[PDB]
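S.K.: Dumping the structure here so I can ask a few things about it.
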Amino acid sequence: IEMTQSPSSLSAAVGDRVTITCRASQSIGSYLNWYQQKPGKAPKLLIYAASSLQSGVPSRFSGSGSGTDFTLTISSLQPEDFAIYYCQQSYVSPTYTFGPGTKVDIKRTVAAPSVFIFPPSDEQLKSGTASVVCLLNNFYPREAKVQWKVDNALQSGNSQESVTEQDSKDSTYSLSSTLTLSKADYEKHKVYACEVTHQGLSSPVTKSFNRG
Amino acid sequence: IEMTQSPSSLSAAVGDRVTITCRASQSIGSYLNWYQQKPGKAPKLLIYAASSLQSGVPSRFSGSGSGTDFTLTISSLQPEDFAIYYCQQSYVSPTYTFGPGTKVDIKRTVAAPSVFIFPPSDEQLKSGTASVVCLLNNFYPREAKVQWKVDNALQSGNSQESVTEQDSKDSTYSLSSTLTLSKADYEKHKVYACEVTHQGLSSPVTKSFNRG
Amino acid sequence: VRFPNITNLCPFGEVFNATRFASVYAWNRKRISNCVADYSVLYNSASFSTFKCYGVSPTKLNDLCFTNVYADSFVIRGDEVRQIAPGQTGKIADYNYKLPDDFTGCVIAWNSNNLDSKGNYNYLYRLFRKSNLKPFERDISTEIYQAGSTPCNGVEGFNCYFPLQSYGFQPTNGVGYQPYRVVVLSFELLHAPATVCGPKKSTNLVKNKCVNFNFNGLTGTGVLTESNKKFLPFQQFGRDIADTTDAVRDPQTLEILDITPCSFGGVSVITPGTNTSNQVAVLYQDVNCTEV
Amino acid sequence: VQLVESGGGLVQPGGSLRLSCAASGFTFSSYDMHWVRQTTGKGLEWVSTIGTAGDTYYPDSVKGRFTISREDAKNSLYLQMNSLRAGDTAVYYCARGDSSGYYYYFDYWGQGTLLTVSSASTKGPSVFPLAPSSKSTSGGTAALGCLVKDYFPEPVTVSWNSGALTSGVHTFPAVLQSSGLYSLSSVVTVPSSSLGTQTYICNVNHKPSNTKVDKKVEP
Amino acid sequence: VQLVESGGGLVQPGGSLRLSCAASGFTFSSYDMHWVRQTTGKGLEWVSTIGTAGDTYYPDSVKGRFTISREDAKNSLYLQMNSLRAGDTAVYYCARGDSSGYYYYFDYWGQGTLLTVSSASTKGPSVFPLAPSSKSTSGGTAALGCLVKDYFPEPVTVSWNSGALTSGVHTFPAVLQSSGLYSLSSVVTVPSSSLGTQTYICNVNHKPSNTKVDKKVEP
Amino acid sequence: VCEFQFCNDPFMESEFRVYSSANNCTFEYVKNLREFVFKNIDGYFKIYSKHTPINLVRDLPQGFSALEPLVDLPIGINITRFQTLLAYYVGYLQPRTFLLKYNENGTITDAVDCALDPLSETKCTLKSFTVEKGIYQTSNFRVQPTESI
Ligand SMILES: *[C@@H]1O[C@H](CO)[C@@H](O[C@@H]2O[C@H](CO)[C@@H](O[C@@H]3O[C@H](CO)[C@@H](O)[C@H](O)[C@@H]3O)[C@H](O)[C@H]2NC(C)=O)[C@H](O)[C@H]1NC(C)=O
Ligand SMILES: *[C@@H]1O[C@H](CO)[C@@H](O)[C@H](O)[C@H]1NC(C)=O
Ligand SMILES: *[C@@H]1O[C@H](CO)[C@@H](O)[C@H](O)[C@H]1NC(C)=O
Ligand SMILES: *[C@@H]1O[C@H](CO)[C@@H](O)[C@H](O)[C@H]1NC(C)=O
Ligand SMILES: *[C@@H]1O[C@H](CO)[C@@H](O)[C@H](O)[C@H]1NC(C)=O
Ligand SMILES: *[C@@H]1O[C@H](CO)[C@@H](O)[C@H](O)[C@H]1NC(C)=O
Ligand SMILES: *[C@@H]1O[C@H](CO)[C@@H](O)[C@H](O)[C@H]1NC(C)=O
């Protein structure tokens, strides 16, 4: 049985009520467990059998549901509840499975990214590689979209992204996006650009440079 | 250390959850107190040391926070909780200071003001003074803006305003705005007006009169 | 309530009434421990213009106990007094004397224009450094600071500076440029037993009266009388068989007083039958006539 | 526990005021006593403290002007405020501080006393009508009122028809004017059809000057 | 209760890895023991179980490749994973199952151990600067950084000016490239006025190859 | 109490070689048989001592004595091991019940170890340092379950 969680990312302030839902592809009775995994730590059991709270779990945690639709609730989110939450079907054994997970972030308004574009160095081009780096710093929510362009043509399948953990002070994220072309496919084009879309931006912002 | 409260005025119905925030210009640890002052009364202590509830304070009151960001919560607002709430930094002694305060009003939809304009009497003009009075009655929220104009020119620094307490039955406010000119500066102009902006108005409303 | 003789006072006098203070770049530290927290000289010195506490109110500071107290002593300009605090930045806050932003303790400062000026260049501050200080860090290096890209090679020159500069402290300077003596008392409580507690005054000791007693940490009652017991040099009180304090050695006099109960007993009425007489006598059992 | 302030009143700029507070229901000698003040437009400010050790503290704007003292023998707190300025106008309160561990808070306050600083001597009000007109009428609803100017000190009581009219009445708080004197206004909401038919009188009573003005308001 | 995994490390595709978990604080022989794995981009997956009866279960993608066993005499759990593929790269954890009535749940987990599957032998990093320019400056704020490419295995530690610069520093998680090697980047936020004035060096330390590169970054 | 770089072989007067470097202290204070008891209770290191002359130069003398508290050091240091800095004996203390016999001046003149033998058990049970002729019940014997079936 497949489980789906929603939202994939939940934004709530400390003191806010947090609700995370999980849906089964088919009825699982009351056989659903919930887990909380802190960054750098193994998961902890919060709720089992749909609504039974586990010993050692704060009274702030509760939940219910049956059949296909279940919800986990935190009456008041604390800083220590910053975690990835998972639902687990326990109806079908031995193949226990988890949903995709819901990340609970601490909400701090909306912060637009600072976007800078970094042309490939000569030292790398001398080795036959041309990695173009676009960095989006200090933004929130975590989700951001980066559209790589070469001569204004959209690129796909030739780039990677890496996202940092939520900052402990400014409650923001940074995203590193790299477009990697061989030098042979770099010397064929003149204009390189990084178009960024984010909730804090009234319109997408594009940074660019010319080759050479 | 300076403390800032938000909102300056909170509108919530009886039975609603009320949250009031307070921010420090710099970290104050957990050294923050909260007070509730009823109209015509001295303040009462609600919460001390960020989260400790004081004896005699209803269980409806709770709160938390540390560093620079603190929140006071009322689980369910009662009629008797109509009050001005203050946060107090206790980190730096002897100079204990309070934030600007958050007024908690009882919410009753939105009521547009009844606006009337009152030309100065002859009895006052005979003494060399010309006070023009504009009265905004029976409106809610409390905040309203009054723009005084003479020959359609906006006035500034020559007017005063006075606002009543929230009505005990209709849950509304009244505002008295007075423009005071000397007669010498009254006889120089022909058109007097009061333009009022409020949440219950689809557009600003202007009342006016001609001199003589 | 009886307390022992107050001796071994904490050296606040030596810190605040000091002949000389250190430069802010090389602030001095004196450890205060295992002593009496007598702040009476700091309650109303008159000369202190600045008195602010980040730890606990000064009206509670005098009672409650700490494991360690540290006295940080230095001289700065009047306009720099603002920087001796949590949450602050500036040449002193960042390069000479950094406090924790969660710091607990008290900052006291006063004008020393008639003590630390003449110009008096014995007071220096750090103007240049590559990075800021950690809380309670004392950087006393004199290595030439390189502002530019060219190595200084130990000497001053273009974009090379001696990191420590002197103050032109003079008696005729404006107030913001006059020297101020700053003492920061850093206070902490550890898992260790506290050793620095406020002084407490004793109540006059009265014998042959029914009194509620408190000797050091022992609560008692009854009436005290002279004892003929001899306690060992380390003993503070003695006991009877049934877990009862028998006698106490007084904290100030080193004399021992025995503890008797406050007189009590049954009250009996001695009477002829009411058939012949309504005259009665009253017997207070097991008590003295001086108590009734 | 009870705290009762006294000594409030009217003083000129450059003058002084001596406040006191009665302490009852607690061991006064064992507590740190404070004064705070509440100023319209600024909020609640701390003014001074005196500890059980006899120590005192003030904010920079007060140091050198105010002296705080306490008489433990009489359970009575005092504050002597000299070199007063117009900016010192506020309601002054006495309060008791307390603590838990290393955390300090204020727990008790009296009702407070109002201190007014102004060079103005007592002045009776000048009362003017705010006559109704076609510009004070809308949708069948109309208003008529009055304006009370240049009186000193507070309070002024304003009512309509000697208390006969209690509904539809909006009496506003007084505002201190740049003249050093106060002003306020009041309006009564009426049917437009009552104008020129029903008599309305603004009854203004300024207690400090024993002045009462019965102002009939007509179109 | 404690669970501690071991045996993680680097293996080639087509190779094998033997994991173990120490069991303490509970009667190991009385509990059903499980292994789970957490894979970047997929989440947490169940891998295998062994019951107290000696029974074992696997998912279809594992059946025939992995063998689970337990030594009750030593309170020690083992998982022998043969026929490994690149897709088996994950952090593997040991866990204890328990139940209430007819409901089963996982209650305890160890910290986990990381298993990396790749044909690449250990490789030191190629470090390149990401020089600042007019296109890395906006509103007076500017950034300069570095790029670390083709190293293997993890970790690589990246810092600025040997730890002297701790603020304004954004070091990103590494991403596995199609080459089988890893890459990551780091940037330090600076005033635009510091460019060409303040020296910034990207200090890249790849522990597995004992390779350290001090890369000075200039416009 | 400063952290010190202690020597791996520490030791008119001349040489002092206990340690080399030091960082920061939180505490500072300034035929012979010497006895000490060193214990740490709730952060307090308690030092008890006794010093007497002896006529033995070969072994530990037999006799009765009791030590008294001399120094109270209120410094929460964690002690799991110790080093003697230079003929000495080291024993370890146990939470055993004892009787202490106090004379007219309150000096301990003798003592009983209640778990040494059955005679001491009788003395402790009867709260007496002297046991007369007879039979006394001092304890209870019970066979405990081992295996389960
Ligand atoms: C630095 O040293 C000076 C002495 O050279 C200390 O001044 C002394 O402070 C004490 C305590 O306040 C004064 O005692 C008081 O005297 C008044 C009468 O003047 C009496 O009414 C009080 O009950 C109390 O006995 C003492 O007179 C004063 N000495 C002088 C010459 O003024 C000063 O406190 C020291 N500062 C520090 C921080 O230690
Ligand atoms: C305490 O001080 C007084 C003098 O004030 C002295 O007579 C007495 O002997 C002292 N007691 C002790 C134990 O030192
Ligand atoms: C008791 O009182 C009676 C009178 O009521 C009297 O006759 C009798 O003698 C009295 N008894 C004694 C012992 O005096
Ligand atoms: C009663 O008290 C006095 C002292 O006032 C004492 O001399 C006498 O011996 C005491 N008598 C008894 C029985 O306690
Ligand atoms: C001084 O003590 C602090 C607190 O334990 C410690 O962090 C610091 O490193 C010590 N100083 C030195 C030179 O070790
Ligand atoms: C010994 O270490 C423990 C922590 O493991 C600590 O709680 C205890 O207070 C320490 N004892 C002393 C005397 O410092
Ligand atoms: C008690 O001390 C006195 C005086 O030193 C001594 O004469 C007496 O013998 C001692 N008694 C005992 C039992 O030690």
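By the numbers in Swiss-Prot, the shown part of chain F spans 130-140, 153-171, 187-242, 264-326.
Note: Cβ is positioned from N, Cα and C throughout, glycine not excepted.
Straight out of Swiss-Prot:
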type: VARIANT; residues: F:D138 to Y; note: In strain: Gamma/P.1
type: MUTAGEN; residues: F:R190 to K; note: Partial loss of biliverdin affinity
type: VARIANT; residues: F:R190 to S; note: In strain: Gamma/P.1
type: VARIANT; residues: F:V213 to G; note: In strain: Omicron/BA.2, Omicron/BA.2.12.1, Omicron/BA.2.75, Omicron/BA.4, Omicron/BA.5, Omicron/BQ.1.1
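Neighbours and distances for these, please.
M.R.: When other Cβ atoms within 10 Å of the Cβ of F:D138 (variant position) are tallied across all protein chains shown, the result is 7.
F:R190 (mutagenesis position) is surrounded by 9 other CB atoms, counting those within 10 A of its CB over all protein chains shown. The DSSP secondary structure for F:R190 (mutagenesis position) is strand.
For the recorded site, F:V213 (variant position), the DSSP three-state label reads coil. Cβ neighbour count for F:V213 (variant position): 7 (other Cβ atoms within 10 Å of its Cβ, all protein chains included).
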S.K.: Using DSSP and three states only, what is F:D138 (variant position)?
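M.R.: For F:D138 (variant position) - judged by DSSP and reduced to three states - the answer is coil.
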S.K.: Using Cα coordinates, what distance in whole Å links F:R190 (mutagenesis position) and F:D138 (variant position)?
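M.R.: About 23 Å separates the two Cα atoms.
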S.K.: How far is it from F:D138 (variant position) to F:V213 (variant position), counting Cα to Cα, in Å?
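M.R.: If we compare the Cα positions of F:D138 (variant position) and F:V213 (variant position), the gap is 26 Å.
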